[PDB]
Amino acid sequence: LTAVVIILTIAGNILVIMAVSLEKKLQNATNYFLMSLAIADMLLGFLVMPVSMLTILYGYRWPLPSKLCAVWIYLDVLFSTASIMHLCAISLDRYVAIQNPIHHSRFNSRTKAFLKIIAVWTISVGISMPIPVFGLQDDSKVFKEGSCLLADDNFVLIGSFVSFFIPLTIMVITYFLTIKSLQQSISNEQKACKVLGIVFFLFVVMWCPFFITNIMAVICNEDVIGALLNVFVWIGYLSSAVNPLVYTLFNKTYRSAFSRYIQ
Ligand SMILES: CCN(CC)C(=O)[C@@H]1C=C2c3cccc4[nH]c(Br)c(c34)C[C@H]2N(C)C1
């Protein structure tokens, strides 16, 4: 079951890589931010998920060297954060595009896309900047009874608040403002509302339980909490596996590209 998620991740990300890099009609500023998101989930699907499957297969005892535990957790907080701020920036851009379309089109450029990519990756690197320089030289953030689990309450609580919950409330405000703003064109607006709702509720359903139970594991019968964490982390990874699909399949050109490249 676990091996299915890794394969789905690599395939669904390589498909959008090939669809944006080898299709003239889809070379746009928005498709390049989607390209960056796909790159983030692509790296997450190879540098993290195989190692997580290895940990599940072996158990808590980890055959890889203890020195390597610090950087493998650093990649999780790097790539998963990067994807989360990618989604947050996409929602903000959609709100600017739907609420004020003339001005968005006036300000739309490739420079804005590069600025967005630089900003989200800078923020992701900054949030995960404590862990390697505080974890390689000690056991504070890297180890807890031979589990290779992030065991720093100062960073688990504070880190999640900036990495997930600030983006989460930004996304909820953005969704409520957009759906309050889209109220032949009427059917298009209804389909846009449908897509926005589906995407937002997928992201919330798939990432919210992990961080809630992670906070509860620190504030708070922890044996069941450990297993729930161990399942919801994989749910979170499956979200990054899915995200390239739902953000692109609705577009006709992307759907045709996936139909053709799969042949
Ligand atoms: C190494 C695997 N692992 C052990 C089960 C984890 O807990 C990993 C730790 C994580 C974490 C902790 C704190 C703040 C955070 N922000 C973001 Br985004 C993440 C995060 C991603 C999250 N990923 C999915 C699991």
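Residue numbering in chain A adheres to Swiss-Prot, whereby the residues present occupy positions 80-262, 313-349, 354-396 in order.
So this one's electron microscopy, 3.4 Å, going by the header.
Yeah, the Cβs are placed from backbone N, Cα and C, and that goes for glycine too.
The serotonin binding site annotation in Swiss-Prot covers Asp155, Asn343. A helical conformation is recorded for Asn343 (serotonin binding site) in the three-state DSSP classification. Long-range Cβ proximity for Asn343 (serotonin binding site), meaning a same-chain Cβ under 8 A and a gap of 6 or more residues, is found for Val235, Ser239, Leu362.
The secondary structure of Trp151 (mutagenesis position), as reduced to three states from DSSP, is helical. Around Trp151 (mutagenesis position), a 10 Å sphere centred on its CB holds 17 further CB atoms from the protein chains shown. What Swiss-Prot notes for the published mutagenesis of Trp151 to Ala or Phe is this: Decreased ability to bind serotonin and psilocybin.
Residue environment of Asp155 (mutagenesis position) contains 21 other Cβ atoms, counted within 10 Å of its Cβ in all protein chains. Under the heading of mutagenesis, Swiss-Prot lists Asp155 to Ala and annotates it as follows: Abolished binding to serotonin and psilocybin.
According to Swiss-Prot, the mutagenesis experiment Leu229 to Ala carries the following note: Strongly increases dissociation of bound lysergic acid diethylamine, without affecting binding affinity. Reduces signaling via arrestins, but has no effect on signaling via the phosphatidylinositol-calcium second messenger system. Residues within less than 8 Å, Cβ to Cβ, of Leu229 (mutagenesis position) and separated from it by at least 6 positions along the same chain comprise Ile152, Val156, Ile210, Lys220, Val221, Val235. In the three-state DSSP scheme, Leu229 (mutagenesis position) falls into the coil class.
Reduced to three states, the DSSP call for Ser239 (mutagenesis position) is helix. Within 10 Å of the Cβ of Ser239 (mutagenesis position) there are 19 other Cβ atoms, across all protein chains. For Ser239 to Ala, Swiss-Prot lists a mutagenesis experiment annotated as follows: Decreased ability to bind serotonin and psilocybin.
A simple way to gauge crowding: the CB of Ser242 (mutagenesis position) has 20 other CB atoms within 10 angstroms, across all the protein chains here. Among the sequence features in Swiss-Prot, the mutagenesis site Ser242 to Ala is noted as follows: Decreased ability to bind serotonin and psilocybin.
Here the deposited model leaves out 50 residues, and the two residues on either side, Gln262 and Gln313, have Cα atoms 14 Å apart. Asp155 (mutagenesis position) and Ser242 (mutagenesis position) have their C-alpha atoms 12 Å apart, to the nearest angstrom.
Rounded to a whole number, the C-alpha distance linking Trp151 (mutagenesis position) with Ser242 (mutagenesis position) is 18 angstrom.
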